[PDB]
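To keep things clear, I will list the structure first and then write my remarks on it.
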Amino acid sequence: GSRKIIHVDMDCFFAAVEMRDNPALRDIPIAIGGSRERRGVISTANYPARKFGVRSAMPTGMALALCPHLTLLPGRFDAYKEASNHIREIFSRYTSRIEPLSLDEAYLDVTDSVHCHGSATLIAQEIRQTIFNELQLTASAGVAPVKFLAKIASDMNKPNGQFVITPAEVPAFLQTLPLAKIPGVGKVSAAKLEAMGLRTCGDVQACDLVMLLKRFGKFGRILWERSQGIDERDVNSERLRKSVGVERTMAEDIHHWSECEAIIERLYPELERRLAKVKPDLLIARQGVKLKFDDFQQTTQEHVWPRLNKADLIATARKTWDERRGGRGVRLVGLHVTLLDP
DNA sequence: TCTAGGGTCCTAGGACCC
DNA sequence: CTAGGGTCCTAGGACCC
Ligand SMILES: Cc1cn([C@H]2C[C@H](O)[C@@H](COP(=O)(O)NP(=O)(O)OP(=O)(O)O)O2)c(=O)[nH]c1=O
Ligand SMILES: [Mg+2]
Ligand SMILES: [Mg+2]
């Protein structure tokens, strides 16, 4: 049938929390991320900072050259987790059909809801208002028949706005809809499509499905389908973690193995008490290490393993260091597990 | 500018299992 | 009358947050 899906997205999440807890900011360029000292990257920035072009995933050195007066914050994660849990409770007030995508995002299947006369608009509006009141955080929302259009509409009226796409508005909306606006379509994909003369969903509607399946596989099918406005993806609410890892980037050096091992020794206690939280007996289908080199190239080494143990990680990391390092310096060391199925 | 720390899913080359 | 099909490892890419 036709569903009423709602995507909720917190506006400038981290920076919003930090500004909420410190009004001395608010009107100044702030950003959450690591220092150029410790080779950091911007997690997110507030709007005054974005005015200078400060983006997420931007190297802090690049952001400081764009915004010399950028105030750099480290990040208060628990303060984000409380907000996330809170807004999720707020979501649960309206339905059980809830698929959290992160801390500040969630899909809601709100069709069978009898809350605001079956209106997803008033429901989303009330969720945003409730969030505003109970958290002093602002939020934006997308309302759509399917998921990806709810996600797209979620960004069309931010900050503190919501956008609604009706089944009757879908075809007109799809025609001049750039493929890069579709979730799952990043720079590489969009450049591939662009090179193939495809920019919009309307461009894809007049395309051969067989060709798309050839050049992209599943991605081609999904591209064609959502270009048609088809997204049979159902809001899950039973979704679970499929991995946990602990990795770190240094100022650098480490060209010696003892340094890598020391860093592993300092990384393992945390891989423990993060895994212990969601399986006290330390489950594990696979275990592994990751190394990132000075050329920014990285390698991972995992293996079938029955239970978390430091020694094996150290051995594997020794083999990765011995065989794949190639005399290169290492900027990052990482540990990783994979968990089991139910 | 000099590029985090988390995760998701997808593919694929080769190794097994039958 | 040497096994191809399918599943599993496992390393890596693209992507999102
Ligand atoms: C994209 C991104 C986000 N984050 C964190 C910071 C954000 O506060 C949080 C939510 O990400 P988002 O919704 O994609 N970004 P935002 O909410 O801060 O920006 P917007 O207001 O939604 O436009 O995730 C990163 O730590 N690295 C990233 O690359
Ligand atoms: Mg978002
Ligand atoms: Mg957000």
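All positions are counted from 1 along the displayed chain.
Header lists the method as X-ray crystallography, 2.7 Å.
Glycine residues also receive a Cβ, built from the backbone N, Cα and C atoms like all the rest.
For A:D9, A:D104, the entry in Swiss-Prot reads Mg(2+) binding site. Neighbour density for A:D104 (mutagenesis position): within 10 A of its CB lie 22 other CB atoms from the protein chains shown.
Quoting Swiss-Prot on the mutagenesis of A:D104 to A or N (Swiss-Prot position 103): Loss of function.
Under 8 Å, Cβ to Cβ, and six or more positions away along its own chain, A:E105 (active site) finds A:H7, A:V8, A:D9, A:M10. What Swiss-Prot records for A:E105 is active site, and it gives similarity to another entry as the kind of evidence.
Around the Cβ of A:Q125 (variant position), the same chain contributes A:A141, A:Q162, each under 8 angstroms and 6 or more positions distant in sequence. Look at A:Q125 (variant position): DSSP puts it in a helix. In Swiss-Prot, a natural variant is listed as A:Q125 to K (Swiss-Prot position 124), annotated with the note In strain: ECOR 35D.
Classification of A:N133 (variant position) by DSSP places it within a helix. Quoted from Swiss-Prot, the note on natural variant A:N133 to S (Swiss-Prot position 132) is: In strain: ECOR 34B1 and ECOR 37UG.
Of all Cβ atoms in the shown protein chains, 13 besides its own fall within 10 Å of the Cβ of A:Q136 (variant position). Under its natural variant annotations, Swiss-Prot gives A:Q136 to H (Swiss-Prot position 135) the following note: In strain: ECOR 70B1.
According to its DSSP assignment, A:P171 (variant position) is helical. Quoting Swiss-Prot on the natural variant A:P171 to S (Swiss-Prot position 170): In strain: ECOR 37UG.
What Swiss-Prot notes for the natural variant A:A172 to T (Swiss-Prot position 171) is this: In strain: ECOR 45B1, ECOR 46D, ECOR 49D and ECOR 50D.
On its own chain, A:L177 (variant position) has A:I152, A:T200, A:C201, A:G202 as residues at least 6 apart in sequence with a Cβ closer than 8 Å to its own Cβ. One natural variant named in Swiss-Prot is A:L177 to F (Swiss-Prot position 176), and its note says In strain: ECOR 37UG.
Recorded in Swiss-Prot as a natural variant, A:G202 to S (Swiss-Prot position 201) carries the remark: In strain: ECOR 59B2. Classification of A:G202 (variant position) by DSSP places it within a helix. The number of other Cβ atoms within 10 Å of the Cβ belonging to A:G202 (variant position), over all protein chains shown, comes to 15.
Long-range Cβ contacts of A:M211 (variant position) within its own chain (separation 6+, distance under 8 Å): A:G220. Among the natural variants in Swiss-Prot, A:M211 to T (Swiss-Prot position 210) has the note: In strain: ECOR 35D, ECOR 46D, ECOR 49D, ECOR 50D, ECOR 57B2, ECOR 59B2, ECOR 60B2 and ECOR 62B2. The residue drawn here is the original one.
What Swiss-Prot says about the natural variant A:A311 to S (Swiss-Prot position 310) is this: In strain: ECOR 57B2, ECOR 59B2, ECOR 60B2 and ECOR 62B2. Around the Cβ of A:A311 (variant position), the number of neighbouring Cβ atoms within 10 Å comes to 8. In the three-state DSSP classification, A:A311 (variant position) falls within a helix.
For A:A172 (variant position), the count of additional Cβ atoms within 10 Å of its Cβ stands at 11 [all protein chains shown]. Classification of A:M211 (variant position) by DSSP places it within a helix. The shortest Cα-Cα distance between A:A172 (variant position) and any of the recorded positions A:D104, A:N133, A:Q136 is the one to A:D104. Distance from the CA of A:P171 (variant position) to the CA of A:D104 (mutagenesis position) is 29 Å. For A:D9 (Mg(2+) binding site), other Cβ atoms within 10 Å of its Cβ number 21.
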